[PDB]
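As structure tokens, the structure follows; a few thoughts come after it.
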Protein chains: 2
Amino acid sequence: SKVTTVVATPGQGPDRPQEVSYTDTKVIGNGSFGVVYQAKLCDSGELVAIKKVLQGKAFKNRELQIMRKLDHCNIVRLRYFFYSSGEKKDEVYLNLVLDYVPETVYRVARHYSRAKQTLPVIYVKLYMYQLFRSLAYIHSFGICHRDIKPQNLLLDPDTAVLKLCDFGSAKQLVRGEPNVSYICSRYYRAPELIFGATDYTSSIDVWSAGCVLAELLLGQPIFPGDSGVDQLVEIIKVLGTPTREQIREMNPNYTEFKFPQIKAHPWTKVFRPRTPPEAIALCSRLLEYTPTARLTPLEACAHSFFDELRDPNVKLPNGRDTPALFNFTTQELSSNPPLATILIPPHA
Amino acid sequence: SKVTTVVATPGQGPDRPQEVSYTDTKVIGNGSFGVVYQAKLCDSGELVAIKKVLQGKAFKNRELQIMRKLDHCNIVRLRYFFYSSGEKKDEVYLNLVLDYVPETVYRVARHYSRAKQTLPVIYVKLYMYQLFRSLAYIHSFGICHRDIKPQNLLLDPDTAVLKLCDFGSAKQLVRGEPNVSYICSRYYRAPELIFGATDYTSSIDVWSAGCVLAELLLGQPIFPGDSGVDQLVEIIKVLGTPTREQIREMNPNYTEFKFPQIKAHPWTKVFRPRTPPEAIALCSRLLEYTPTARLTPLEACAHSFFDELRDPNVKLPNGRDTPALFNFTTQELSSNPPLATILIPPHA
Ligand SMILES: O=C1Nc2cc(Br)ccc2/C1=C1/Nc2ccccc2/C1=N\O
Ligand SMILES: O=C1Nc2cc(Br)ccc2/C1=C1/Nc2ccccc2/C1=N\O
Ligand SMILES: [Cl-]
Ligand SMILES: [Cl-]
Ligand SMILES: [Co+2]
Ligand SMILES: [Co+2]
């Protein structure tokens, strides 16, 4: 289309206003925190993504605030950001120029589902492993994503690299201070969120990540449900009824409800027959009523399901090498050093 | 299929165990409160619906308790109910034998949407009017449905009669006693429910009923949204941002959230051009942040949008007469007598 030139600031590094020109703008996503366009940086030819949200100017943008702080190979990189205005007065926009990634787990999963097939287990391990790695990263800053779903997981089909994106709902959780329970995409909401909890923790990202893993093994969302009551019923049909204890660990003030019938179901009678034992094991360890009983993200990466990735021979199905998975920084493993012995293979 | 014979009790009237035989059982619905089959009563040939829910036997079934109490031409009739057992011990089922209705607003709406068309406004008036009439009825018993959605609105395409069904989530609300906020189908949840409210009132059925009306005029759900945050954003784009007052009327204890941008949108820029002014008016009067500011169900029936139904000539598009709409009982209008002068036409 037309060429656009703005004064932008780099995301990370020294704050030095610089000139940026981009073109070939098309829309490629929407959200309750703005539009996402694809674009081409003029002078380098590189494709980028620009997310445009309306800004109050009277209040900071937390998405920007968080993004500036991150830097990890599994989280989409913020290149620059700039403001702009619209047709109407007192109407400023914040624009985040981020790396552009070709696919998203949501599409790759839909594409396979449409083909009446399941995603090759090797991809399942690779995508899920990188999701947990990122999850551990942002949690170590005390940041909870609050919106983990397949559409927010970017993929590069060729390199098999996954990148967490959309920090629109992200927030740094602090003990004692309350949080709204209405964030997070239906199918991925942790029980505590459905129950109204406002004192939940980062472990809600793990429940979600677990919903993603299960969805990738089943070919459809594992806990669908129009109402929260239906989701709770789907969940109870797989984990069994919650003990009074558990319901309390999810949401202290809670308000009792009916429910009852069926309890402690076959976790193995959930997935297709060929489903790898370890994949089901990881799910159980991820979808737990008690939030503190859920594996942490780093412990998830150390799970046996991800052993193939640690294998010295491992290669993508297209003969190419696997993405970065062991280059853990000391800071990255400091939350649970002992894991290093499983995280970093012998040949490293 | 096979013939089945049970000892059943009549829903309404004297409790006199009687023998019932039915056959031609097929499934026709599912839910978090049981399965719904279609069946044929042997000796009369009549088609009925049987909803089978697992029962605790140690606790009453509120759905049954409520259904026994109702009796109104716009609410599906309970004919009998009986218990039965399953393959496993300590596993009893409660079976509700109800009237069978051919269609549901959900299908009629999908069918038209598929045909790339909108439901004829006359049907919109007829269906919505009967929904409100029923809604007024159950509210007068202090019963809030809690699950008003198109799939729970049964229709008889020929007679154009609508019948409210599925009282699985229904409950008699009492001031002071708390209620869970996770009932109700996503798209139809009143803001107070999204905000976590546990002291909400029957007016939540009205917000839903309003979502239905709007969906029937647009051809798709008016407030879609994966997360509650997205729904709130869709809602704010049509009603404008909630004043601090309003947010308080929805949920006293609430926990603040980000949000902001856009406010007070064109209620008329929402629907197609040909959309009747009055239909949009009714919607505004139904989708109100402040719950007490929402029209009551009976006032909704008295709205101008429903004037065509009061017209002396009015006939279904198939030349047949319109269903019952004015036979209000004195008990029915006692909540707001003055409405009688608009409810019951001159020629009545
Ligand atoms: O390449 C991207 N970088 C992003 C950064 C953020 Br933050 C949000 C989205 C994107 C993004 C996206 N890339 C896509 C490719 C196909 C379909 C949708 C998207 C998308 N987004 O919807
Ligand atoms: O005719 C009916 N009486 C009912 C009473 C209760 Br309570 C719940 C459902 C029904 C019901 C139903 N009739 C249908 C016709 C087509 C598709 C679904 C249904 C259905 N139900 O899904
Ligand atoms: Cl590596
Ligand atoms: Cl009449
Ligand atoms: Co969003
Ligand atoms: Co239901």
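Chain A uses Swiss-Prot numbers throughout; the residues present, in order, are 35-382.
Every residue gets a Cβ built from N, Cα and C, even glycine.
Annotated features, as they stand in Swiss-Prot:
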type: BINDING; residues: A:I62, A:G63, A:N64, A:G65, A:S66, A:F67, A:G68, A:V69, A:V70, A:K85; note: ATP binding site
type: MUTAGEN; residues: A:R96 to A; note: Prevents the phosphorylation of phosphate-primed glycogen synthase
type: MUTAGEN; residues: A:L128 to A; note: Abolishes activity toward AXIN1
type: ACT_SITE; residues: A:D181; note: active site, proton acceptor
Revision key, fill the gap. Those recorded positions among A:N64, A:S66, A:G68, A:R96, A:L128, A:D181 lining ligand 1, judged by a Cβ under 6 Å from any of its atoms, are none
Review point. Going through the recorded positions A:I62, A:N64, A:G68, A:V70, A:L128 in order, which have a C-beta under 8 angstroms from some C-beta of chain B?
Key: none
Practice item. Could you measure between A:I62 (ATP binding site) and A:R96 (mutagenesis position) for me? Cα positions, answer in whole angstrom. Key: 22
Check your understanding: Which has the fewest other Cβ atoms within 10 Å: A:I62, A:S66, A:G68, A:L128, the recorded positions listed?
Key -> A:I62
Exercise for review: Compare the C-alpha of A:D181 (active site, proton acceptor) with the C-alpha of each of the recorded positions A:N64, A:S66, A:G68, A:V70, A:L128, and give the closest one.
Suggested key: A:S66
Review point. Other than its own, how many Cβ atoms are within 10 Å of the Cβ belonging to A:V70 (ATP binding site)?
Key: 20
Check your understanding: Where A:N64 (ATP binding site) and A:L128 (mutagenesis position) are concerned, what is their Cα separation in Å, rounded?
Key -> 15
Check your understanding: Counting across all protein chains shown, how many other Cβ atoms sit within 10 Å of the Cβ of the residue listed as 'active site, proton acceptor'?
Key -> 25
Practice item. Please tell me which one of the binding-site residues listed here (A:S66, A:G68, A:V70) sits closest to A:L128 (mutagenesis position), measuring Cα to Cα? Key: A:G68
Check your understanding: Cβ under 6 Å from ligand 5: which of the recorded positions A:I62, A:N64, A:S66, A:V70, A:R96 qualify?
Key -> A:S66
Review point. Between A:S66 (ATP binding site) and A:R96 (mutagenesis position), what is the CA-CA distance rounded to a whole number of Å?
Key: 14
Review point. If you measure every Cα to Cα distance among A:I62, A:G63, A:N64, A:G65, A:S66, A:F67, A:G68, A:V69, A:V70, A:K85, the residues said to bind ATP, what is the biggest one in Å?
Key: 14
Study note, to complete from the structure: When the recorded positions A:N64, A:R96 are compared by other Cβ atoms within 10 Å, fewest goes to A:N64
Review point. Hey, how far is A:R96 (mutagenesis position) from A:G68 (ATP binding site), Cα to Cα, in Å?
Key: 14
